[PDB]
Amino acid sequence: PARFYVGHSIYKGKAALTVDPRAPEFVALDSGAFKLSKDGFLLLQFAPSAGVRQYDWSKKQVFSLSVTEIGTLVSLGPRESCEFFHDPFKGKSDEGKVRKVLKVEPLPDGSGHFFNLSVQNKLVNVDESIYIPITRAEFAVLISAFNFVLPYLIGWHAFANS
Amino acid sequence: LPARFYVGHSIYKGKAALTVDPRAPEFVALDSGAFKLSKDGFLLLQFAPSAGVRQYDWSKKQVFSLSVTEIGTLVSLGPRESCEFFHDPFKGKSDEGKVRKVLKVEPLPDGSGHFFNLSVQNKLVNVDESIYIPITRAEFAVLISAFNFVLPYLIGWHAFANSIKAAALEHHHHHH
Amino acid sequence: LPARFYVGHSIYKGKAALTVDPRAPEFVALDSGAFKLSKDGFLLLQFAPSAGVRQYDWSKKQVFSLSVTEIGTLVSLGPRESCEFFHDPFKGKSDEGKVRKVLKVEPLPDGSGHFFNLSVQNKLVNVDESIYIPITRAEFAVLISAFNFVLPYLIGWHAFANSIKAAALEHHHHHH
Amino acid sequence: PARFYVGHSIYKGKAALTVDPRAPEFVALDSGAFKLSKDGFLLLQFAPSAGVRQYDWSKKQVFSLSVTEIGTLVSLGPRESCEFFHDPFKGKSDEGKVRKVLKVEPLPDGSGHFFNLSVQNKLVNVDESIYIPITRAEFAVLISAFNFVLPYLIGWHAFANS
Ligand code: NI
Ligand code: NI
């Protein structure tokens, strides 16, 4: 029953990014076995700076990277760009009112990358965009982490008990 | 008993679905109480045709196992290299030669994705059917990640790796 | 208490030795009983000069820590790319600016190996010393394997990954 | 205390190869901690065929691949050759009487590889050479296994208890 908070953070002049792994969900079967019913994912939390070495997490914006989206990121060319579009209320009533776009791209003339999260949310009147540049080494740690975590998110470390 | 987990990974498309399930290696107990690997694990691919909007008819499914060596082929493929595998599910058994399955894995025409195509000729029941499914680049990358990850588990080396600490705790040298 | 393991990995050469030790991340208990990551792990490199035939003087050793981000640099290097890291062991402390350490990692001249060179200027004790060690291609490949392996452990993600099963056993959905 | 035999075998027309992982050794310290004192390694066991789908393991020859040698193999170019020379009695009295050479090379005009183990042993009057060709897929499984096992052989999975 041990529970771990192991967010990985990158702190820059104007913004911070925290990446938190989230476990898959399971359903109990009639037989007493468990079936994976939802994949794990990574929760990305972006916040603006508010003073030297501080960030305002009350103004955070979040974006969930799915297993397939992680697939995109680990298979990217060294200088390939990508973009992901989420409506958090697809298939619900509030559909269309919250729009989130995550861009991940190489930095211009540089060896690092940026992450940018824009969120337009009409339910709470928020229109926000947080940009954060990452060094090559920082990106390499992310990619190492993403590659490592993928099989765990789909539960494959957990077959083969016995 | 320890918990048993089902962790099928699925891709759902317009005309077909694919589910991939890992199957554990088998071991035997020895007289000494040691466990010997008796059968490698494998992956089971299950393909099913669409029956309406994002529903599939699993009573019409066709299946194909991927062995450790076939996974080796898949993980070592060039970026746009094709491969093809030929199976007789009853090879060496009495229905040998009755059923032939062909799995093709190839890049999509002028695209960055792949397809899997499973063709089955079953002469026991007069079935000659094929199921095709497209896989995006991102989806394929998840598959290849999973395949690379699972390979050492399928050959039992995980069990070795994870027995090291507990073993050291009982068998170690002591100073003089 | 659980067993504690020392697993230093060493390379011994003609004029110098290098030992690399992993250091675990630190966690804190929370009021809820949950554990929060409080400090990333790192690697400690310890370099020592030869004192005779394959003996080294560890009382003359110089050390250098590699952070998670520095390991990121190392694992992402081009095949013959150079890198260099600059440390002040007392940065932010009262001895800030007294001690400077530089680690260089570069390919060997017209060879397939690498060297590590650690230079230390310690103005507290009038020490200005450097230790150089050559690393073969095979040795470097072991280091890079180890570094890639350890990175998710150093950020605590292993602890996450390995808590999944046990957690599912208690928290899961039940049918209706 | 669970013990596993998980040899991985490749069986061909004239020869078989079995690869068995071997755990590192530890010494108990005064403090109750344990220190890694010998790296793990891989034991390669080669045997000649003796009839259809059978091999004579009484005529086996063996070669221990060290962590550094595994380093060589995982960092090889796609068609790079390598060779390893062992005297099993270096630093002992019988030094010089047993000579073993393992060659691993791409197959000529082919995408597979071969392993060849030659052993000249004057202590028991053995002069033997076992050659086995491996397919690209079979080699890819080996390399996957070798990459996977390396950090375990040096005990790195075992730091961070607590
Ligand atoms: Ni003891
Ligand atoms: Ni329950």
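All positions are counted from 1 along the displayed chain.
Looking at the header, which is where the method is noted, we find X-ray crystallography, 1.9 Å.
The backbone N, Cα and C atoms fix where each Cβ goes, and this holds for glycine too.
Straight from Swiss-Prot, the features:
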type	residues	note
MUTAGEN	B:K15 to A (Swiss-Prot position 91)	No effect on DNA binding. Affects its function in DNA repair
MUTAGEN	B:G72 to E (Swiss-Prot position 148)	In atwhy1.2; reduces binding activity to single-stranded DNA
MUTAGEN	B:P107 to S (Swiss-Prot position 183)	In atwhy1.1; reduces binding activity to single-stranded DNA
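Checking the mutagenesis positions B:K15, B:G72, B:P107 against chain D with a Cβ-Cβ cut-off under 8 Å leaves B:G72, in sequence order. Among the mutagenesis positions B:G72, B:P107, the residue whose Cβ has the fewest other Cβ atoms within 10 Å is B:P107. A C-beta separation below 8 Å, combined with a sequence spacing of at least six in one chain, links B:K15 (mutagenesis position) to B:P49, B:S50, B:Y132, B:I133. The two recorded residues, B:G72 (mutagenesis position) and B:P107 (mutagenesis position), have Cα atoms 18 Å apart.
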